[PDB]
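*Asks:* Sharing a structure, written as structure tokens. Questions coming.
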Amino acid sequence: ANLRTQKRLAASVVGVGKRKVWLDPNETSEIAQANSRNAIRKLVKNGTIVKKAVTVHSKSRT
Amino acid sequence: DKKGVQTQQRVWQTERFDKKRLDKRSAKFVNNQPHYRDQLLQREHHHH
Amino acid sequence: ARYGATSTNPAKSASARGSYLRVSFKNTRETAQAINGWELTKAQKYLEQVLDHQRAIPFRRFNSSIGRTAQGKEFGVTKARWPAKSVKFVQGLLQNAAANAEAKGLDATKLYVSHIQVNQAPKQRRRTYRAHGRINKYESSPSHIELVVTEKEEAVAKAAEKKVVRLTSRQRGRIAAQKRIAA
Amino acid sequence: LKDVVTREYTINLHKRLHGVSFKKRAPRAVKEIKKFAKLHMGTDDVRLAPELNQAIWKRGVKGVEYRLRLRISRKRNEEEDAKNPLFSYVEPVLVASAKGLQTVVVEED
Amino acid sequence: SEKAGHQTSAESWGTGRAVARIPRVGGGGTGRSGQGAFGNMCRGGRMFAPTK
RNA sequence: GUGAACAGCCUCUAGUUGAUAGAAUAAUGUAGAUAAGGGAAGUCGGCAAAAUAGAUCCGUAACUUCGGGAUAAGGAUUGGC
RNA sequence: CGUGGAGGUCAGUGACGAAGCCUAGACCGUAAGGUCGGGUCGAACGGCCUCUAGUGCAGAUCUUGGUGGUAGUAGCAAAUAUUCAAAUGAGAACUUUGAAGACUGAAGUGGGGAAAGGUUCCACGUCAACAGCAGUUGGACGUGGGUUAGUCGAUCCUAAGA
RNA sequence: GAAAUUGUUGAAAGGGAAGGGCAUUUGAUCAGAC
Ligand SMILES: [Mg+2]
Ligand SMILES: [Mg+2]
Ligand SMILES: [Mg+2]
Ligand SMILES: [Mg+2]
Ligand SMILES: [Mg+2]
Ligand SMILES: [Mg+2]
Ligand SMILES: [Mg+2]
Ligand SMILES: [Mg+2]
Ligand SMILES: [Mg+2]
Ligand SMILES: [Mg+2]
Ligand SMILES: [Mg+2]
Ligand SMILES: [Mg+2]
Ligand SMILES: [Mg+2]
Ligand SMILES: [Mg+2]
Ligand SMILES: [Mg+2]
Ligand SMILES: [Mg+2]
Ligand SMILES: [Mg+2]
Ligand SMILES: [Mg+2]
Ligand SMILES: [Mg+2]
Ligand SMILES: [Mg+2]
Ligand SMILES: [Mg+2]
Ligand SMILES: [Mg+2]
Ligand SMILES: [Mg+2]
Ligand SMILES: [Mg+2]
Ligand SMILES: [Mg+2]
Ligand SMILES: [Mg+2]
Ligand SMILES: [Mg+2]
Ligand SMILES: [Mg+2]
Ligand SMILES: [Mg+2]
Ligand SMILES: [Mg+2]
Ligand SMILES: [Mg+2]
Ligand SMILES: [Mg+2]
Ligand SMILES: [Mg+2]
Ligand SMILES: [Mg+2]
Ligand SMILES: [Mg+2]
Ligand SMILES: [Mg+2]
Ligand SMILES: [Mg+2]
Ligand SMILES: [Mg+2]
Ligand SMILES: [Mg+2]
Ligand SMILES: [Mg+2]
Ligand SMILES: [Mg+2]
Ligand SMILES: [Mg+2]
Ligand SMILES: [Mg+2]
Ligand SMILES: [Mg+2]
Ligand SMILES: [Mg+2]
Ligand SMILES: [Mg+2]
Ligand SMILES: [Mg+2]
Ligand SMILES: [Mg+2]
Ligand SMILES: [Mg+2]
Ligand SMILES: [Mg+2]
């Protein structure tokens, strides 16, 4: 299971950096079927692929 | 296909030998450098 | 075929050889001499323990600047190592030669490595890069390894005395005398 | 013989990590922890739980805690027989402070 | 043939480069560059007293 | 964000976590450090290192092509509420 | 005495083994060398009388090729840094995902381009060599796919100049 | 399918090199013999 492709796609499709992307580790078999920008869009809406939250920078101290 | 892989087996092993001839026939003078200037210079010390 | 020098009866012995192995030659030659002459199962159990750092392979020829070790003591040498990659290819062969000894229907318990020899296979060649813009050969030292295991026979006890006695006319008469003396 | 245990050890990292190169401290924790747990329950094959791994690292490579309180279990190996029948498993246990506690055998049900 | 062994540009490196004085092929990037040239004793060089 | 600052130091968006590893911590090293008393006695030579440094207020000589010298030298202050 | 070729001759030797190579096996010669035996080998080759020469090597910092000692040694130490689980797999310090810790810190280790490169782009399959450890990974290897303009460029205009 | 160089077996020797000449002992080995 080599996911370096699908992780590069999801990044472009979900419109965010690679580092914010999250692939469900238990669906690894599943995701490996993706292979297409269209396929991926199921997986995003589906919920098995997700966009991680922006890490927090607070200005509250300043 | 065993017929298949036997053949790209040979070729690779033939080719790879012929790239060996090249690194050897080249080897003798490969370090030839006309116009090489030694970084190091030693003053000859004598007083006339 | 055409193995190295053999003192063995061909019917009772099984053999296995790898060629053009990617391993040090110098290192394999060392692990070879180690397990030579041993009983087969001894050899294997031992090679196992070397992978674990329990015992070691004494380096008896190419040792220069090798470290000292305690484990050397067993064979009475101060310089020893645990050459993992060498050991793999020897294990791989010993497992094999043991299988050929099986399909020849020889007895496994009575097997021991009779003859194990490793010489050097053709060098392979890359380049390295040195200061002042020079080049040097950077080279693998592949090996052929061959090994012959034998079924041990202590069954040979032979009495051959070839007597041609050359005795002069004097020595014959003199042996005669001793017989007339009732010895 | 080996019977399927579980205990709860405290380990002193602070005496074990003494004087070590800063960049390598967190990792020496993990070799230390492994070593320790092969001492007791001589299982020889150990596996850390990923959250134990966070418990070590929570301070970053320098600042490893003085005392951990861990739960070490000895379990049966599976399939594919490893060179050992037995198996060791570590995971951390939540506590206020790891001070003052002694090894307790966890009753297992 | 009278052209033989002479078909080359080779020069001597002169002394100071630590190798024989015999004229060598200049150039680069091929097996042949640097090698010995002309001379009667050299691979490829002219024979002694070419038959006329 | 600090700060005069596109300086240095910390983080956010994006990006990497790739530069052969493991075990010990002897000598000599390479880089980085600290030293009691003395204070250049060291050496061809204060070479190398140390000291000084920001801002504010005071004070500022000889000389001068009158523009400089000048941040001359030399003092005092600096946080939080 | 020896070697490459030439004329003559032994109605010379030879697949029932010619030449070549190997041989702390034998004999002849002061020696140059010659001759036999054994092992290997597989197609041509010698004695004598003469002819002819690109005709005899230990050296030339000789020339070309090959190989040692050195030596399993010197080394693989700049740029802060890795760790745990799982999947994959014959095989995992190094691949992929999750978790965690970190760094570049907007004059970037980010996003784009110019010159130069030329298919490196991207997928599938793959691990002999290559990636100075490894390798299941790759700018590697094999099979394919991919670059769409009335408006973005060139094209047109002139500059120093040709 | 030579040599350098290398592995295995066999035989031999070895107190800061090895190798050579004269002569014999020991071991190995071999022709002439009729
Ligand atoms: Mg040479
Ligand atoms: Mg050393
Ligand atoms: Mg030494
Ligand atoms: Mg280099
Ligand atoms: Mg260069
Ligand atoms: Mg210390
Ligand atoms: Mg010629
Ligand atoms: Mg400000
Ligand atoms: Mg700033
Ligand atoms: Mg920094
Ligand atoms: Mg990048
Ligand atoms: Mg990586
Ligand atoms: Mg490097
Ligand atoms: Mg020690
Ligand atoms: Mg002092
Ligand atoms: Mg003081
Ligand atoms: Mg003073
Ligand atoms: Mg002085
Ligand atoms: Mg003085
Ligand atoms: Mg001076
Ligand atoms: Mg100075
Ligand atoms: Mg002044
Ligand atoms: Mg002042
Ligand atoms: Mg105040
Ligand atoms: Mg002759
Ligand atoms: Mg001729
Ligand atoms: Mg013959
Ligand atoms: Mg000989
Ligand atoms: Mg001549
Ligand atoms: Mg010659
Ligand atoms: Mg010669
Ligand atoms: Mg001479
Ligand atoms: Mg020479
Ligand atoms: Mg060499
Ligand atoms: Mg070393
Ligand atoms: Mg390297
Ligand atoms: Mg270095
Ligand atoms: Mg580094
Ligand atoms: Mg790494
Ligand atoms: Mg930072
Ligand atoms: Mg681009
Ligand atoms: Mg690619
Ligand atoms: Mg692929
Ligand atoms: Mg490699
Ligand atoms: Mg490899
Ligand atoms: Mg390609
Ligand atoms: Mg239109
Ligand atoms: Mg336009
Ligand atoms: Mg052949
Ligand atoms: Mg030889």
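Numbers in chain E track Swiss-Prot; the residues on display, in order, are 53-104.
Positions of Cβ are set from backbone N, Cα and C atoms, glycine also.
One mutagenesis experiment catalogued in Swiss-Prot, E:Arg95 to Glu, is accompanied by this note: Leads to a slower growth at higher temperatures but allows RPL4 assembly into the 60S subunit; when associated with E-98. The annotation that Swiss-Prot gives for the mutagenesis experiment E:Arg98 to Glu reads: Leads to a slower growth at higher temperatures but allows RPL4 assembly into the 60S subunit; when associated with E-95.
Looking at the shown structure, can you explain where the listed features end up?
*Replies:* DSSP assigns E:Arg95 (mutagenesis position) to coil in the three-state reduction, outside any helix or strand. Its own atom aside, the Cβ of E:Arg95 (mutagenesis position) has 9 Cβ atoms within 10 angstroms in the protein chains shown.
All chains included, 18 other C-beta atoms sit within 10 angstroms of the C-beta of E:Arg98 (mutagenesis position).
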